[PDB]
Amino acid sequence: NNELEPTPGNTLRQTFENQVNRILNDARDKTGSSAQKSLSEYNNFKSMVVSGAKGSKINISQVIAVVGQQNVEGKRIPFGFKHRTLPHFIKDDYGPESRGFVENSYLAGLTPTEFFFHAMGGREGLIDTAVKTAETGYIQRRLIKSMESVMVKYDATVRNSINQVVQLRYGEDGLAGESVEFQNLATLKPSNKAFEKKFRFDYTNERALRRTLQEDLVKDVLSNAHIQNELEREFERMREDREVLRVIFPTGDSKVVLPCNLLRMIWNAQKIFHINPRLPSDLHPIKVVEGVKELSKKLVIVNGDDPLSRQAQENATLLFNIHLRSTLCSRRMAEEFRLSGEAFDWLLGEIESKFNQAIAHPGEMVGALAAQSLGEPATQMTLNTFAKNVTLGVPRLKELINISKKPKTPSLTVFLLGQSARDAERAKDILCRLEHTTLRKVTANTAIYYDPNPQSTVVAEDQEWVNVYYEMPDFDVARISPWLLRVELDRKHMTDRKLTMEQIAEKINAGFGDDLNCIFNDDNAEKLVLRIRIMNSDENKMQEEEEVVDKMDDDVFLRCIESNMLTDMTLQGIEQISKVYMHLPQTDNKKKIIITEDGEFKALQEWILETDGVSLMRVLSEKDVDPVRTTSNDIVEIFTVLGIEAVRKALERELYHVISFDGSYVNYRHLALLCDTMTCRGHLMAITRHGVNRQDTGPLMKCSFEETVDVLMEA
Amino acid sequence: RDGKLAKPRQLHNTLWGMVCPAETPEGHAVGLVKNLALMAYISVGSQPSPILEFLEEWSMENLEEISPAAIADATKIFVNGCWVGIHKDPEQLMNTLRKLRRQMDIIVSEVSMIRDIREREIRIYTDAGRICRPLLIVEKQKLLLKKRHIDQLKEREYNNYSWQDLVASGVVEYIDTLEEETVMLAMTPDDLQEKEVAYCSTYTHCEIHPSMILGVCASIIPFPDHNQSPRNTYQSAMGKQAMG
Amino acid sequence: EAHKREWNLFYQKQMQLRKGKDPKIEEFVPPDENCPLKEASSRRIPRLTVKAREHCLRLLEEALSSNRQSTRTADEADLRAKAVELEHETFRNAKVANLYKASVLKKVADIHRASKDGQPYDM
Amino acid sequence: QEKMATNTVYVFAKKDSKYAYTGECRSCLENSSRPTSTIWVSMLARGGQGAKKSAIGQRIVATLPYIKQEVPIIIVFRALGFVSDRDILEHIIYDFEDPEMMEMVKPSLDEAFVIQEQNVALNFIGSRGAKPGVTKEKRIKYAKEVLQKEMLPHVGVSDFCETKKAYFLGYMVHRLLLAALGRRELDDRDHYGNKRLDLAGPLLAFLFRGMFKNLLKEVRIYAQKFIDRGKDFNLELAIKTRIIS
Amino acid sequence: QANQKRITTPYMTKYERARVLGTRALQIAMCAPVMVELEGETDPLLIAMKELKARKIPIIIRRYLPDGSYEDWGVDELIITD
Amino acid sequence: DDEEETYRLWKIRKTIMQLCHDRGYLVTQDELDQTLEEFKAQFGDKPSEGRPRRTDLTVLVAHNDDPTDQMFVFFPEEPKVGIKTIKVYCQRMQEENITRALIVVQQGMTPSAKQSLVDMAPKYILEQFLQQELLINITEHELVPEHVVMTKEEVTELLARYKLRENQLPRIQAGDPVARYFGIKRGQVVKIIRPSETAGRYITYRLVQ
Amino acid sequence: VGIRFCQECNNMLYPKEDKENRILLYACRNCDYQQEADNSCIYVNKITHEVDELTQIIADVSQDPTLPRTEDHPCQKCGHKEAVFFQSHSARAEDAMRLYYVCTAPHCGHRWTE
DNA sequence: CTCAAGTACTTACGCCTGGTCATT
RNA sequence: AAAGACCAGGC
DNA sequence: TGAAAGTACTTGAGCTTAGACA
Ligand SMILES: [Zn+2]
Ligand SMILES: [Zn+2]
């Protein structure tokens, strides 16, 4: 009965399907929760699920409560027959039973229609499993043959067969990926007040020092000003490291991968040496500072006394040194860990040994390892991606690897600088100024009439403003063209884009010269009607004798004019931008992350724009669009606009997105190696025959990859 | 088989009762090789001479004698794809064709007759290769299969009363696919034919038994509706390898 | 993008020939004697005759007189300058002739609307 | 073996082809002879063809067998002996009270302005055959034979079947237009009602037809090689059962 | 390069360990004199492992740098990973 | 409209002066942060039939190391720049005896214009920049990392430290937007410093060819 | 809006302009025939195409056994209780899930949307 | 002579088991 | 028997 | 009965002129 309003960006059918899917998914989730709540502790399904050996909660839901909605190609079961799913159903039945929602569970048994719909649903998984494997294997082979010769030389510089430098140090830190673990910086995020309370080592208290430090060391700490100066220097260096971290890690992501687990070995030192937190420690804080400073010298990724070598070593070990100084802070040692001196020495020794073990072994075949570590998750990745829709999984990985000139769904996320970021009206204004709106999108109907004299007005409603306009010293006396093009502008589309007839007429004049008459109904009416003629006459001259053959009679000339206006008018926005979406993100990667006056990380919900089709240059040039955060998923235009290093970063981001979308994790060094070998020769080298054989490698290297005889002929 | 097009491989709504949904090979040929359902029958072919002769005898109009001005309201008549003419009273023509096929006087039970009401076309197919399955016939809200038919079939031995006599009695009808498009089926008679909360009242056919949609290998599965469909497919493809 | 130059050439060649011979036809008329038009001798807006601007000024004057016999303003002497200033504002805000006329007609309605709203037509 | 159903009209839409909507009819004549002769009737998308298309999407064209490239639908209709545009429209459009479909078929009429005679239409088609005839009459004969025999043989093959062919082609164009209006759903290839199954019967028939044709060809060759003497002829040594067996 | 100014890791890579153990085991199985004393060890692989643990393997590893130079590290000079 | 072109000119001038500052040329601090109103007052608002004619918007700057080489920014008035325009503008170029200058095209250049631009390498060097490309500072984008142009001594030290021949380094074509931004010719090496989530900071060197 | 045909050669009439009198003329280019154009309009384009479907809806659709029918909404003309309903059933119909009812019972054929 | 807009090549998982058939 | 093709099947 | 795409080729087009000074 048409009470369902269309959600913006979706047709009424799309919104209806979304509502039905939401209802059915909520029902299935509620039934699954109710069923799992009813399982006793002795239930074997629950015993298997909680152990994680096999099965899941949705498996118990399907077995016990409800199988759930069956989907074909990411949508509810289609109408294979004429507007009906099966002959048993009436035509145009969108109910849950007719469209494939299985009310029964596996235990209860499916009804025949539900059985057939479940067969259709399982056919999707069967086809995906059978068909994605070939393309995944081909992708793995291409990646391998691209990276097969990339290796870590004995100076730890990652180089290919031609000794060309791919990375100065493997993983940009020079260490292998087997020994690293996840760790928290614990310096990035803490409120400035909390940071100072946690890492300052306030020695003025004279009671906390007695409680935590031994009685002998308290007098030494207080009396000597050199102790206090060194401690304040340590805290200043830690604050500088905090600033460096906040520069390196926006969005406040404190989970990082580092070679050795500081907290775990601190705990091991506590247990090995029988450390009692209830008692004051015998560890001198200056001894902690000196041990940290000395240990930082023995953790060498880049050896050498050159200033270049010193800077390379500092940059390679910067993050790990920051984390180590954060965890090995004097105040943390005295307050939380309470480590003893001998325990601290043993901990330093273990840190040095484990970090030296974690260093990547020269001679390690890093290229093939990274290619396999990239291709292996592709096997478990779905071939399908199914209201912004972006290609994910194997097809998106293929698009990124080949750098397809025309991606299937090229999108361009947009961030807003000023008040448009927060206010919805200005965000909609930017939306309308970015979305391509030609004349056809706004006019309701257009027609070509015949008006031999303007005052005639063969259309009745136009008499008023027509007799208003032609009663001035105008060109009516001469042969005003009797052919009239009358267009009707749709009020809804008129006000949706905040367009007005003055803007449209200005665009018409700019595009078609001053020799085209445009007359409109200054709104405040009932039909946003616009009248346009093709006035040329002959400037009041003698008739017309022997007119040129290609006169293009005004009726069909008006035909061409109307077609050109309806097709290529570009009233607003930027071309190759089919549709722009607008929403407030709930995920932190698209949220605005700022540093408060307290130093904390807070996320602001600001309107962002996702576009179908990409034009990065003009969108970035556009007013009030954030030039720093705006980016697109396709790589070719990023190469043509922002450069090659921006391509490196954006390609790394796209690969990380397509890999971690399903929740999987792949160590960063493999992604970095792939992006570096693609962005190495200065241009976007594709992982394929054209680009792998375009390198200046050996002919026998190329002849093993997809060309053989051709490469040997060229050689 | 090397083609990556995943659309032809998909199980279609159009395969209901026609091809077994669960049973299909695994590998590069999934979905592209299909085995017949239990009740599925292939049209063998027939010469469309008697149907054309009856249509000529049943009024209608040829294309050579037709007036192009009076063809808009009338319904086109197609026989084996060729256009033979138009008819101004599709309802009675279809009713008489159905009666003749039910009693098997001029039209054999293999021939399929379709009335596409929205598009005003009537298609009659006598071609070979069409896939069809038998279905019970429903008049009003009651089956045409009565107690006496079952009583005579119980004594099928030494009676000379068989499936052919049941079909010739106008009780069961062979309905192919594109005629199944214009049919409305009932799953079981004791549930969907009797009066309840009104869903449909224009039932014209009722399935013999829903288990007939399964193939030869998928029919041996006990309680196949309690299984995940991929596992039914696996068991179907594996039963051919069972040893005995 | 290829069709853009194609359509531009086609349109320009098929409507240029429509102009015919002797395409000079400018004959810019100066303000005759007493045009109440600030910067009247202005060629910024092509094909905007001085008499057309005078006609728009008279239309604005009739609108202001209708507002006068709906709200009882001071007199007509200041209304003449009011109409002149409104016409000059519209002229500055306009770039092409038809847009200028459209803006002139848009003001006239606003006025009449205020007269229907019975309120004086303020700035 | 699965295959598309023969002698019926299908409408499909390709995503990147120069055709917006394509109608085809895989046609075979009673399975008596020839594998299949299939005909396409399509609409030329939206991109301009130089000077005529400036509307909602039109220019229906045909792809005849043994013709290298497209042929306008109105030219093909005129090649069947239908000169006046009203008769062609009556065959294509069944009711003239619907103006939108007429508006869409209008520029197809506009293209065939130049060709206004049946014989010149036949020459237009014949000049676009497999090989252009040197003389006008050879092209006329070739085009007439292609239109009569190979193009849509299921409706008719012999002589006066021209009216039936025109009616069926009009039905094809009507279905294509109905797809263009969106009044009919695009036909689904995977819909099994559009598929026929070639079992032992049809497969062995297709085999035996060609095999018996080869047997007859060999018999003719032997007869020709043995008749030049003029002595006599005997069938028993002229037949090689090895062929069929 | 010269013995002075050697730049590689003093740790021996696992690949160097594997290859040196294989080579030493092959030499031992081909009647080469054993360096460490053997306590009833008939298997050359365990003999080579014991030799490595005692840093007595008479092999120097020539580490080729990517620029074409090389550096000679004795197994005793390299410090065992295990 | 006219205000749109005024904002376009202001943004282009701001980006151009930031570009000149990044290349080591003496740019006053006030000029780098120039508000739209300040630029409007300085150059006279509307450019169409107004004070700024796209001439006298040109910028002359001097390099910090030596004030003699200088650099002098360009703004042709024509939508498409031709041989005559660059010819008279090079007559100015030789009159002022400077060598380095830019090119700010509205839409595009004739092929003869490009050929004449590349004709003299040693005498005068001129770089062609589109109007659209200057509407944003690509170096300020979050994807683009910090680029530093290395002197010849730094390049020699870098090659001696890692014992690399010149072609063994990673490459960056001279047509790269960032390479064009710094006006880098073939044979130079750009030092690239980008943050990493494994090491914290990573320095990459890209030879320009 | 529509298409008019010649009466001599039955070809299509194209719009022509009568220069001497300034009236719209429909002149066939196959011959010399010219006729007065009554509507004075040539081309109408409803790109948003707010077209009514009931003009494209045929009455015999009510004979379909596969279509649902309710007695809730009666006929406006004949007041018959039972009526068959269905959706747009048409492509390019924008976004429309509205219901098009057709009255059952013979010879009625009435249709209405709500 | 010299730029964008049409026509040709070239490739689509890893094995593993077997059975059949026409040429040689 | 040799390599060639085809087919079916396992993961 | 229904690839899909990337790359290496061609081919056509096609744009003011005037003499003095310069
Ligand atoms: Zn005529
Ligand atoms: Zn009624």
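The numbering of chain C matches Swiss-Prot: 498-620, in order.
Here the Cβ of each residue, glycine as well, is placed from N, Cα and C on the backbone.
The secondary structure of C:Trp504 (mutagenesis position), as reduced to three states from DSSP, is helical. Mutagenesis annotation in Swiss-Prot: C:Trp504 to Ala, described as Abolishes interaction with POLR2A; the structure shown retains the original residue.
Counting every protein chain shown, 19 other Cβ atoms lie within 10 Å of the Cβ of C:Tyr508 (mutagenesis position). Experimental mutagenesis at this site is recorded by Swiss-Prot as C:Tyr508 to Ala, annotated: Abolishes interaction with POLR2A.
Record note (Swiss-Prot), mutagenesis C:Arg515 to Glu: Abolishes interaction with POLR2A. The unchanged residue is displayed. Mapped onto three states, the DSSP output places C:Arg515 (mutagenesis position) in helix.
Neighbours of C:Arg550 (mutagenesis position), defined as other CB atoms within 10 A of its CB across all chains, total 27. Look at C:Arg550 (mutagenesis position): DSSP puts it in a helix. Among the sequence features in Swiss-Prot, the mutagenesis site C:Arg550 to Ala is noted as follows: Impairs protein folding and abolishes interaction with POLR2A.
In the shown protein chains, 21 other C-beta atoms lie within 10 A of the C-beta of C:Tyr597 (mutagenesis position). C:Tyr597 to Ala appears in Swiss-Prot as a mutagenesis experiment; the accompanying note says: Reduces interaction with POLR2A.
The separation of C:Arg550 (mutagenesis position) from C:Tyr597 (mutagenesis position), Cα to Cα, is 9 Å. Across the structure, C:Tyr508 (mutagenesis position) and C:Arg515 (mutagenesis position) are spaced 11 Å apart at their Cα atoms. It is 28 Å from the Cα atom of C:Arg515 (mutagenesis position) to that of C:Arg550 (mutagenesis position). For C:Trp504 (mutagenesis position), applying a Cβ distance below 8 Å and a minimum sequence separation of six or more within one chain yields no residues. Around C:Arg515 (mutagenesis position), a 10 Å sphere centred on its CB holds 19 further CB atoms from the protein chains shown.
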